[PDB]
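J.: Structure incoming, see below.
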Amino acid sequence: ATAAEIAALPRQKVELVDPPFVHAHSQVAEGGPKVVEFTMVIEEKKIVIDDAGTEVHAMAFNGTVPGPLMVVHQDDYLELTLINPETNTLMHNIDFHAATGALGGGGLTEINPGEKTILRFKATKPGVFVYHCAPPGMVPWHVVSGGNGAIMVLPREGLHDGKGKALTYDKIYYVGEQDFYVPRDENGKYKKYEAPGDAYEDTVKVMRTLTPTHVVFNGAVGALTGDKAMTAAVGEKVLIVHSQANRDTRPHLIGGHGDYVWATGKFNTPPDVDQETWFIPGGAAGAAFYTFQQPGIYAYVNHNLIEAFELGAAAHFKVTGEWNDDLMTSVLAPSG
Amino acid sequence: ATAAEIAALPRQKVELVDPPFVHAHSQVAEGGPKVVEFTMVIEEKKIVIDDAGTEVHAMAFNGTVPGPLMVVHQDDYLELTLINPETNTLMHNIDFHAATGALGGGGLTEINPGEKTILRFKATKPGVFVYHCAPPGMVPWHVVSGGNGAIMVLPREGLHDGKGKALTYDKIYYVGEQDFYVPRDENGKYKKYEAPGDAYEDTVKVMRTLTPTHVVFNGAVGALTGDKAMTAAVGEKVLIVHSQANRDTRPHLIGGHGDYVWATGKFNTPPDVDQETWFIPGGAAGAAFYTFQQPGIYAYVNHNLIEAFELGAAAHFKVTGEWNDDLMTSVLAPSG
Amino acid sequence: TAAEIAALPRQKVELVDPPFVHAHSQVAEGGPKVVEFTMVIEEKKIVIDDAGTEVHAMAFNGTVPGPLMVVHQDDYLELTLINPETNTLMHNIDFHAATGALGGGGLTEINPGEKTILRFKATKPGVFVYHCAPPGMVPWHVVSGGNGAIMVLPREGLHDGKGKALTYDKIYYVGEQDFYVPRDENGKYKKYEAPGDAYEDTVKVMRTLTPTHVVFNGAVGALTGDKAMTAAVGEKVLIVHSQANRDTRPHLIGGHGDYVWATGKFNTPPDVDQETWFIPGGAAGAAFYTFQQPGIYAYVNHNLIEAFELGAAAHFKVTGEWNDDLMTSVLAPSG
Ligand SMILES: [Cu+]
Ligand SMILES: [Cu+]
Ligand SMILES: [Cu+]
Ligand SMILES: [Cu+]
Ligand SMILES: [Cu+]
Ligand SMILES: [Cu+]
Ligand SMILES: [Cu+]
Ligand SMILES: [Cu+]
Ligand SMILES: [Cu+]
């Protein structure tokens, strides 16, 4: 399309919602290509990531870790207004893995505090894709400070399986998985800082060990458990988008499966089926489609169980409905 | 299916065999759906995991690390009797990745010492699947103490390749791979403990490093070597089921290939072909099919070669038969 | 038959250093050939970073990684492997592409002052690791750089899932190396007189499973600056990537993998529209991309700590015209 042609396209302004929720959208595309507009402010904020009061200087797209999921369709234009507020201390930018050229938008979106930019890219490829901050000289530091999220580029005709049967989700959740590298003192205590810059040297030392101190969902230990558990009902079709901008993960729905899993996150690559545990490399997002069959609490985990139950990479689903004794039954309950 | 229909189904009681062997089964299902019955006693026991005599307090399904492979067909019911003897000190349970609901069975199988339980589940999806102990609050500790195994749910029609050709193995082996985290003293020598509980806090410390001290097949360094080497012959078709309940692995047959590899372990997902090295994420089982073409010794390894040759993740095959100079020949043997 | 093999054409090929690849045709020309290669194993000190950090490398053909060898399915690869009397160690070679004798390693154990010639039939199409593998010292030889890759092209060249021909304009080979360099008490990398002096200290670092360096083409920044890879808008590029010991996750920052044989095997259909692909330790993968935008791209292991802190970052410098349909700055950074 020409510049004049793009300028003629319908503009639709989208209002983002916080992970793990996803803003309103249509699975099948509404008419021809549109310029879908989003705005996010990059917020620098202290976050507490565990019950010990451990702090991280987070870089939060739209105020969250991870930043929110943006949903467009293949061949829409994603037009992001990105804003760096005056109260911030650092330059920030954005690399969209979905985009083509200028380091994913990174080379065109470098904003100092008090600056804004507007980037437009054509979403030519269907899938779930990571985005992250990537300032030259400080790339992994910003990323492991929570400066990442994802987008979903839906096929204009919605999702399908390998064979062409439509796959339509009733619910969609976005899990952003985060590896943190929090410096400790000589007593094994996590250190605190009064400015993001103050933690830099200490953090880089920990980063180089390639061993995170915490691995969490939605920015904290227990962020997606208890009250903040994701919800479903027996018979509901759920899509779980999962991203990790820096480090590998192996998602697993304990009590469930991934009926269809785009493990690479790309919708033109046919999904794997009947998955127990899938694998998403650092720097990617994946998506799993499941229909719930049993009510109760599920644990959705990074299935390195040390990472899940020692380091924080565990979420819950709360599922309502009738128990199915055909699928599973206790023939003899625990007894002498 | 109703309770009355299931009650009407035939029962078979299977005798489990120790890994790497697999109990007598048929690849193609004989008859309609059965209720397949297994019994396992969990043993808390001291095991030696290397030639130095390093010991671990293991949690051992059926007394072995890994626990034995259970084999059923799709839409069979698996009915496990699980026994926690009174000589044990901890509660145990079981999560079948093959199963649907109650945390894979974990929520219905919490047994204290002196207790037993019977769990039935419908095997709705064909593939190889991990099972493991998963007691709330102590999940990874039990798993990395050896408390894991696998099952195989064969399609009723046996195995096929991606494209409708039947694949029939002559023999099957199950390689359970285990990451162990053994505390060291101030001179780097492995510590021993009187009771399982004594080791807990030191072991958690090593676990948090995400660096296993040992990575072994069938419970110990070199367990599948010497007169315990796996065997085949030229022309023989071998299925190799491989599981890792906690940590990623990258299986490789040195001198051979994976002709068909269900790297995700799920038989409705078409296998990769002509593989050098496949990838099995932590919390999953995979399976490779190979037809041996050359006689001699092969090493079957996790192809992080440090993990293979320093940490313990190497097995051998001894293969009998005639050498094929077409496939490979020494034109000029090592000479001055 | 014996005569049929004996009668097949023999052809000598000259190797070139990574990231470049020797002359080859994508579509096989004629029937099966015996393609002849020669490599001299060089034990040599190499510098791997900007602080002058040294490794006693084992370098097939004098390079880390060793060079890419290219043949076609059902060709034979016939390698003459030479271990100079000036070397101190025995070496051999395991071809993951080959069948038997531990990939060739059991037939190629050559002491200093020896050579050997190995022939194998390249029965399966794909990119495959090769590495040194002396019994009992396998990982030490591999993490000292003694590894490379080969490509076994389908006789009919590459195809997509629908069997449409994929023809590259150029090919690069990125060999990724995990190094495990000992440090003294003050955190300074140690140096050693002979390779064997470093053995015990090196194995200690190896057991932490934590590399000190993760590099492309044998050194931090080897494929950046005046040594960036190059392309033009519209140009079709195959990037072959190997890691003989440790997982990696390649990502073309600014680009994609249009077709990615993540397993490296050409009979396994490629994944498409890839953001970041995954290559397990002990394998090679291949990605096909058609550049759409000019500029600098970063080609990385997308554990960004490995990429930017440990060395796993390369560049592409791409010429041609910007495409505003694909991407445009609507409002440039402004106060
Ligand atoms: Cu940034
Ligand atoms: Cu940032
Ligand atoms: Cu990225
Ligand atoms: Cu247990
Ligand atoms: Cu347990
Ligand atoms: Cu599990
Ligand atoms: Cu060597
Ligand atoms: Cu050696
Ligand atoms: Cu190898």
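What you see of chain B is 40-375, where the numbers are those given in Swiss-Prot.
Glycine is treated like the rest: Cβ placed from N, Cα and C.
Copying in the features that Swiss-Prot gives for the protein in this structure:
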type	residues	note
BINDING	B:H136, B:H171, B:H342	Cu cation 2 binding site
MUTAGEN	B:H171 to K	Loses nitrite-reducing activity
J.: Taking each of B:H136, B:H171, B:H342 in turn, which of these recorded positions have a Cβ less than 8 Å away from a Cβ in chain C?
T.: B:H342
J.: State the count of C-beta atoms found within 10 angstroms of the C-beta of B:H342 (Cu cation 2 binding site), not counting that atom itself.
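T.: 29, counting other Cβ atoms within 10 Å of B:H342 (Cu cation 2 binding site).
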J.: How long is the line from the C-alpha of B:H171 (mutagenesis position) to the C-alpha of B:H136 (Cu cation 2 binding site), rounded to the nearest angstrom?
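T.: Per the Cα atoms, B:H171 (mutagenesis position) and B:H136 (Cu cation 2 binding site) stand 9 Å apart.
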J.: Return the residues near B:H136 (Cu cation 2 binding site), defined as same-chain residues 6+ apart in sequence whose C-beta is under 8 angstroms from its C-beta, sorted by sequence, else 'none'.
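T.: Same-chain residues close to B:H136 (Cu cation 2 binding site) (Cβ under 8 Å, separated by 6 or more) are B:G143, B:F168, B:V169, B:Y170, B:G322, B:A323, B:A324.
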